[PDB]
Amino acid sequence: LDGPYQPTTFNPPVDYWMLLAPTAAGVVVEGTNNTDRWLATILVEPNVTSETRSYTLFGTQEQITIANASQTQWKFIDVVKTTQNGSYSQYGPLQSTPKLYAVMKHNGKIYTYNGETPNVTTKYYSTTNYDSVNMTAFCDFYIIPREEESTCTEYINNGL
Ligand SMILES: CO[C@]1(C(=O)O)C[C@H](O)[C@@H](NC(C)=O)[C@H]([C@H](O)[C@H](O)CO)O1
């Protein structure tokens, strides 16, 4: 567990999980290869009926319709597009009590956590030039090698 690091944009090594510890609802992390993949993770508060919100994604204001069916858990949503002018689509989510998320560049993809704490799993998004994707963290974060993924999973499920 290397960190906490303050918000910044950098090029994380492949096969490391970037464990994010946001404190507020909103954009958590975003990264793109500038060609066929844009991913931004948004943290939505517990208990939200369908509504459109404005988020700044990659420097520009975007309207996204979100919801969170859970009465008590947070919802992390990956908002992605596959071309520069394409529409954002939602995948995931991760329903969470600890408020932690993580993202990793691995084997031609970007992986993120998914499901419902305390029994999370991971999902992925194929991404060309996956190894050079820079990630912008909007909150404090830690770095954990993939070899220690069981430790990252325990933090996502139960907190630091
Ligand atoms: C093309 O197949 C895949 C991929 O990227 O390898 C399979 C992968 O399991 C799926 N992941 C999820 C969370 O649905 C992903 C997304 O649907 C797509 O990347 C969204 O842009 O599509």
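Per Swiss-Prot, chain A residues shown: 65-224, in order.
Heads up, header says this was done by X-ray crystallography, 1.4 Å.
Cβ coordinates come from backbone N, Cα and C, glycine included.
In Swiss-Prot, the entry for mutagenesis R101 to A states: Reduced ability to bind sialic acid binding. The structure shown retains the original residue. A simple way to gauge crowding: the CB of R101 (mutagenesis position) has 21 other CB atoms within 10 angstroms, across all the protein chains here.
Sequence-distant neighbours of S190 (mutagenesis position) (same chain, 6+ residues apart, CB-CB distance under 8 A): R101, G172, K173. Listed in Swiss-Prot is the mutagenesis experiment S190 to A, annotated as follows: Reduced ability to bind sialic acid.
Within the same chain, residues at least six positions away from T146 (variant position) with a Cβ under 8 Å of its Cβ are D100, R101, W102. Secondary structure at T146 (variant position), taken from DSSP and collapsed to helix, strand or coil, is coil. Quoted from Swiss-Prot for the published natural variant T146 to S: In strain: Isolate MMU-18006.
Summarising the environment of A166 (variant position), the number of other Cβ atoms within 10 Å of its Cβ, over all protein chains shown, is 28. Natural variation at this site is recorded by Swiss-Prot as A166 to G, annotated: In strain: Isolate MMU-18006.
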